[PDB]
Structures are given as C-alpha cells and as structure tokens.
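A.B. asks: Shown below is the structure under consideration.
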Amino acid sequence: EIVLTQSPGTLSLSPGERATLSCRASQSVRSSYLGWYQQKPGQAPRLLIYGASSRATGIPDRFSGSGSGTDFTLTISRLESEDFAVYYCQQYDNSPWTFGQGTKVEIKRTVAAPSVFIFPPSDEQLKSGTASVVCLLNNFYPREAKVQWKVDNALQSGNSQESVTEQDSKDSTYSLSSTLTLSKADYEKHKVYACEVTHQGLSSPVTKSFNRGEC
Amino acid sequence: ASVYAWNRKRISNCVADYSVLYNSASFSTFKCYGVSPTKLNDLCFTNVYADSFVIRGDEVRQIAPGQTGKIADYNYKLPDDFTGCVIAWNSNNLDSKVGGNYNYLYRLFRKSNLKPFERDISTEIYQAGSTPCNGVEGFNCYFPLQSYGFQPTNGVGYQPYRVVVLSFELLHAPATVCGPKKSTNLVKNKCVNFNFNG
Amino acid sequence: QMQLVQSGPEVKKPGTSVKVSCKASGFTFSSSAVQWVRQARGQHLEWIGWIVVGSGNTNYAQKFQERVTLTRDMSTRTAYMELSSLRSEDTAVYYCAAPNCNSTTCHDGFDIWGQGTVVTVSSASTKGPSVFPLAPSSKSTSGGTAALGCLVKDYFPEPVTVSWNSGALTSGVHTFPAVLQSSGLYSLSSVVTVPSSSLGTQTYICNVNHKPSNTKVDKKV
C-alpha cells in the first residue's frame, strides 16, 4: 500500500567524501513517521534517524537526515571506514509498514586483476562416485565479474554454483569461487574443462584450463 | 455501569436498614473502613453516597484505601481516610456471555493518576509519543478504553464482580439519614423505667 | 539495561508451526509496542507485523495475515510470535524491536532491537560434513603466490567452523559462504594463497569442525 523506491542502487565512495541517499514514496507520507536504519554486516540494525529530520541518541553529530514532504533524504556529510553498511527507510503510516530495498555503500578502491585459478577433482571425491571442478578468482575490484564453464569447449549452464565473499578489510577486494559439479559418469566420459573471466581491469578474458588424466 | 464511568446516587431523607444488607449471605466481599459493621444502626450521618460499577475478580483487592494498580490509578480512587463500606459479589450470570461480553470497558491510558472521587469520560486519543495525534489512531496514538473479555468459562479470577461503595459523609448538618429504633411492648400499672421517644 | 533477549536457533520441518519469543528487560515494558520483522540471507528486510503491549491489538501484513499470531505476557514481560503452515521459503533471521519507554511518555522510533533467531526449514535429516582435497597442481602458478584449499561438501545443518594449523596461521585465507543446493546439504570451501615454493617446502593441514555430530577431521593435501 506504499511504494518506497530507494536511490541510489549502490554507493561507491572513499572514506571522507559525502553521500546523499534518498527514499521516494509513490504517495504522500508525513515526516513524523519515517525512519532510517543502518545494518552492519551480520548484526542487528540500529536506528539512525526518527521523524525524518531528528537524530537519535548516541548517533554522531555528523549524521543528519533531511525529510521533506513525501521525498525523503539522508546526507552523510563525511564517510569513515566505520560508515560502510546498508541503510533502510521504513514508514509508520497506518498502511502496511514497508521497507525499502536498502542501499549498500562500498569503498572506492583500485581496479584489481581477478587471477583465474583452477582446481582439478580429487581421488577422494572420485572414490565417492562424483565429479567437481572449481575455478577461483581472488583479490579483484570491483565485485562485478563473470565466470563461464567449458567442457570439451562447451558451456554448462545447469549445475553451476557460484559464491562470493564479502569485501575484505585489509585489501578491500572480493574473491569469488565457482564450482561445477558432475557425475563420475560425466567426468568419466569427458576430458577437458575450462573457465575464463570477464573484468574491466583487463582487456580480454584470460584462460586457466586443464585436461583430464594429468593432475 | 463501567468502572471508568461509575454511577453515583445520593441517598438521604430515609431510614437506612444497614444490618439487613449485612447478613444477605449473598456478597462475597464485605468490608467497612472506619465504621464497625455491628454498630451501623446507631451512628447516623448527613448523606450517604452509593457508587456502582463492574470489575473483574482479581482487581477487587485494589478497591481499598492506599492501593494502586490500574483501577485505583486511572478509574476509581478512594482517599486515605475513607469512612464507609465496600461490597462486592460474583455476577457471572448477568455480565458474561458465551464467547464474551464486550459492553464493559475500563480506561487503560492516562496522563496522570486520578484524584479521589474523580470521574472522567473523555475519549480523546492518548499520545504515548511526542507526536501530535490529530485524532487518527496508529503508532504512539492509542485509544484509551480497553474492553473486558467476560467469558463464562473463566476461573473466578477473571470472572466479573459487581461492586458497590458506600461513602458516609458527615458535614455539620442535623444528620437526616438515621437508622431504625426498636420499640418494645407497652406495659401498664407497674413502676417502670420508661423512655419515650425523647 | 535497555535490551531484548531472544530465544535460540531452531530447525523445523515443512508443514509444522514454529514459536519464537523475546523477553524485555531494562525499561517500562507495559507501555511500549513490539514489531516483528524477518530477513533472508543477504535480502531486504520484510515487515511481519506489530502488536501493542498494553491493549494487545495486532496488525499483520497481507502475506502473513492468515498464518501468524502475535501474543504477549505482562507477568514475565515476554513477546511471542507463532508462524504456522510452514514452507521452505521461510528460512530466515527473525527480529523483534520496541521503543524505550518509561511509564509516562516515550520515544518516537524503534530504538531497541533483539539479536535475531535463525529459523531453518528443511525436511533433510541432520547429517555431517566431509572434507576433500583441493590439490595444488604442481605447476598451476609460476613461483608467485599459489592457491590451495579445502572442499567441504554434504553437511547439514549449519554452521561449520574451519581453521588451519589448529588455528595458528591466519594470513591470506578466504572462507566462503555456504551454498544451498538441490540435495539439501550445504557446501563451503576455504582457500589459501601460498607459492609453489611453499607447497613442497611449507606444511599445511586442514581443520574442519561440526559439533552436532562432534566432527574433527584432518586431510593431508
């Protein structure tokens, strides 16, 4: 009963620069009933701004919302390393109380290279009657990058599990590993498997491949 | 009546028969603060006030001087030097219905505790926040009156009780509300020790 | 201290009903209100419902309207939520939140938050993990920094705690989040960067852990 589209989709700035989030409602709401919350990775969210313009207790003085008619704002007037989290807007008007999608802030770092890696199967697994090949990407920036699978120079679109670790603290990159699982029947009939990466920090995809029978 | 809008009746110019209401064998609770109940017919006052309402069995303890809770703070308060009686009994037959009775209410939200013998019927929306309510219910703007769930299959703890509180006021007036006076048989032609009315 | 203390993680099966509670302490609980929300892993928050402590009036969203109940007990100052007719699409973290109130007038936003209870819905039986060797290929890297790690497959339910050298060497490792597959068993992998000069001259053993089956294993690779 209320549409709260949140902008921007993601926020990518260095520690010190200033940010302006916004929550846009598709109907009128009163500024006395909108709140901004912050959740750090893994913890329970903590209230930041109540009444769309009034700070909370314990929050620093740097933080300050604005809260106009139906079109609400949130100005973070300097960004720390503490500040990178996700932020949500909630409305308390009698209609179903809704949340926004939530904006995530990431630290602007340097475009790093996703070194393609591969790992063959293992006899421990190939005693169990299975098959699995993993292609690794580590210490690259930004997050966006795609891995594809080759099996005798062909893709496999079903049974491809990809995961990515959250941003580090020391180097501040992402590292994602994709696993391609088969049956030991399948791996017993096919030989050569390959993967490649697509990222901005490079010009062309770079290949890390291997062939069966040679560990 | 409901406890938040209890009904008062002023009784005067009549011969109260207090000791007959004493032994009804009907009232679960009978207390008398400041007046002994075995001597009710020989102390007579100017006005007697009767207050009647309905509460639940577990809150009857609160209807007494010096007690606090929800009834004694937002609905009905008795002073420290109350002189009178409190009478209550169980009326589950008349005040409860299968599934509940939803005609008896009680105030739950108020800014401050009531002064003794003060009656409020205001139904403005209670502001539990620092946010102006403008008469629309929601967050931190609650309606102050909660209904009683009077169901006939409860225990005696949640079972309805009817309460009547008698306040014996004495001002400097010639005390119109006096009790009955026994008048023995009349004997003649013997040296007797008479006491006619005066 | 102003806090809500919540119950423990729960594992349930589809079609059953689950009941979670959080106890209030440190403030005047009798005037506040409590709202319940939920969150999947990495997803947006979703509003479940809210309830007034005093009167007991409740409100639920359209999605959960017919299959949730919110109740409270003033005697012990506890709030309860029961969710019925379960589905596999309800595995998430549940939070209860209330404003700080003290008996006269109180705050205008949900400031106090619980720590959240993790509710898992799966018909799979409790199993135990297996650890497999991510072979460092003899020449996968020229002597720079090379990758070597551990596969963990077929463990249920979460979580599995991993380490190397009895925990001692922690520089340069990445422990990946769990992945939920068709077979119901989760699967996470842990990797380390050490040159090929290390793989023949440095020593590593892999440590895996699962207490609900008491599982401690070591895999030379």
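We're sticking with Swiss-Prot numbering for chain B, so the shown stretch reads 348-545, in order.
Header entry for method reads electron microscopy, 3.6 Å.
Here the Cβ of each residue, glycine as well, is placed from N, Cα and C on the backbone.
As listed in Swiss-Prot for this protein:
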- B:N501 to Y: Increased binding affinity to human ACE2 (MUTAGEN)
- B:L368 to I: In strain: Omicron/XBB.1.5, Omicron/EG.5.1 (VARIANT)
- B:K417 to T: In strain: Gamma/P.1 (VARIANT)
- B:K417 to N: In strain: Beta/B.1.351, Omicron/BA.1, Omicron/BA.2, Omicron/BA.2.12.1, Omicron/BA.2.75, Omicron/BA.4, Omicron/BA.5, Omicron/BQ.1.1, Omicron/XBB.1.5, Omicron/EG.5.1; May enhance affinity to human ACE2 receptor (VARIANT)
- B:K444 to T: In strain: Omicron/BQ.1.1 (VARIANT)
- B:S477 to N: In strain: 20A.EU2, Iota/B.1.526, Omicron/BA.1, Omicron/BA.2, Omicron/BA.2.12.1, Omicron/BA.2.75, Omicron/BA.4, Omicron/BA.5, Omicron/BQ.1.1, Omicron/XBB.1.5, Omicron/EG.5.1 (VARIANT)
- B:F486 to V: In strain: Omicron/BA.4, Omicron/BA.5, Omicron/BQ.1.1 (VARIANT)
- B:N501 to T: In strain: 19B/501T (VARIANT)
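Looking at the shown structure, can you explain where the listed features end up?
C.D. replies: For the recorded site, B:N501 (mutagenesis position), the DSSP three-state label reads coil.
Note on B:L368 (variant position): other Cβ atoms within 10 Å of its Cβ, all shown chains, come to 17.
For B:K417 (variant position), applying a Cβ distance below 8 Å and a minimum sequence separation of six or more within one chain yields B:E406, B:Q409, B:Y453, B:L455.
The C-beta environment of B:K444 (variant position), restricted to residues of the same chain at least 6 apart in sequence and closer than 8 Å, consists of B:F497, B:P499.
When secondary structure is read from DSSP and collapsed to three states, B:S477 (variant position) falls in the coil class. When other Cβ atoms within 10 Å of the Cβ of B:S477 (variant position) are tallied across all protein chains shown, the result is 13.
All chains included, 22 other C-beta atoms sit within 10 angstroms of the C-beta of B:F486 (variant position).
Under 8 Å, Cβ to Cβ, and six or more positions away along its own chain, B:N501 (mutagenesis position) finds no residue.
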A.B. asks: In angstrom units, rounded to an integer, how far apart are the Cα atoms of B:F486 (variant position) and B:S477 (variant position)?
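C.D. replies: Answer for this pair: 11 Å between alpha carbons.
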A.B. asks: Can you list which of the recorded positions B:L368, B:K417, B:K444, B:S477, B:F486, B:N501 come closer than 8 Å to chain C, going by CB to CB distance?
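C.D. replies: Only B:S477, B:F486 pass the 8 Å Cβ test.
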A.B. asks: According to DSSP, which kind of secondary structure is B:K417 (variant position) found in, if we only use helix, strand and coil?
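C.D. replies: For B:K417 (variant position) - judged by DSSP and reduced to three states - the answer is coil.
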A.B. asks: Out of the recorded positions B:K417, B:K444, B:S477, B:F486, B:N501, which are near chain A, with a C-beta less than 8 A away from one of its C-betas?
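C.D. replies: Answer, by Cβ distance to chain A: B:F486.
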A.B. asks: Cα-Cα, whole number of Å: B:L368 (variant position) versus B:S477 (variant position)?
C.D. replies: 51
